[PDB]
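The next block holds one structure in the form of structure tokens; read it before the comments.
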Amino acid sequence: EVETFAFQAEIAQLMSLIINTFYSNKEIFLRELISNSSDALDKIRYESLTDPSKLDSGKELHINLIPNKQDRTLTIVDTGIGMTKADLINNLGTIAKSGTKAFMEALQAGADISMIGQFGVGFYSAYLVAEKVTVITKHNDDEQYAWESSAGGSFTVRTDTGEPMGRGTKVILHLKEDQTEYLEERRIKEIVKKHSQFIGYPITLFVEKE
Ligand SMILES: NCCNC(=O)[C@H]1O[C@@H](n2cnc3c(N)ncnc32)[C@H](O)[C@@H]1O
Ligand SMILES: [Mg+2]
Ligand SMILES: [Mg+2]
């Protein structure tokens, strides 16, 4: 069973700005998604201090980058706190705790899209390079869910079965046809070293089987 939701208007507007603004420095999407993963890892790390059983779903705190040229996907995986169903809907579908409004105003006042993470909306930079984004997530004490959107003002949520994660989040970027440079090992390595070199968790770049 698939549920379909409308983005909050301001989030739809933000996504359209990201999709339609001419802006060549697209590579910053990866730093923003890695940063979100790092935040999620900080959160489960902290919660596990006072409740060690929260790591029963996996003790290792890390980030995996998985390119697949056959599927034309780049997946950012973490073993962070994950998201409940309500978290998915609120945190990806609405302004929530973010500086969405401040960012859109800033872009009219000299700011540029690379500053998106300063406003807590870095997730949407995925749409610089992806035509569709799928988010698979598992939080302690909720079930596994799949969130999905190709923008256009709506997203879907369904339960996800058959490939259970222990705990965390997978952001699957279905890349635009002209953005396949981000599947190349040397390109990914270059971007991680440039923008994500101080992240306090291991980042493992998977090798392609083909
Ligand atoms: N809708 C405004 C932007 N807010 C978010 O993208 C929020 O979604 C959640 N989020 C994004 N990527 C995540 C991730 N990899 N793990 C856990 N939560 C994540 C965070 O709460 C983040 O602040
Ligand atoms: Mg938020
Ligand atoms: Mg928990």
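We number chain A the way Swiss-Prot does; in order, the residues shown are 16-225.
Header says: X-ray crystallography, 1.5 Å.
Keep in mind that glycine also has a Cβ here, set from the backbone N, Cα and C atoms.
These come from Swiss-Prot:
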type: MUTAGEN; residues: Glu47 to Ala; note: Strong ATP-binding. Strong interaction with HSF1, HIF1A, ERBB2, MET, KEAP1 and RHOBTB2. No effect on interaction with TSC1
type: MUTAGEN; residues: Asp93 to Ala; note: Impaired ATP-binding. Strong interaction with HIF1A, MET, KEAP1 and RHOBTB2. Loss of interaction with HSF1 and ERBB2. Los of interaction with TSC1
type: MUTAGEN; residues: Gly97 to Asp; note: Abolishes ATPase activity
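For the recorded site, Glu47 (mutagenesis position), the DSSP three-state label reads helix. Every protein chain considered, the tally of other Cβ atoms within 10 Å of the Cβ of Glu47 (mutagenesis position) stands at 22. Taking Cβ-Cβ distances under 8 Å and a sequence separation of 6 or more, the neighbours of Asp93 (mutagenesis position) in its chain are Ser52, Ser53, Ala55, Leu56, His77, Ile78, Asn79, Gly183, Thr184, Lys185, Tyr216.
Cβ neighbours of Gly97 (mutagenesis position) (same chain, under 8 Å, six or more residues apart in sequence): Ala55, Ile59, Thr152, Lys153, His154, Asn155, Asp157, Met180, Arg182, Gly183, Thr184.
The secondary structure of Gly97 (mutagenesis position), as reduced to three states from DSSP, is coil rather than helix or strand.
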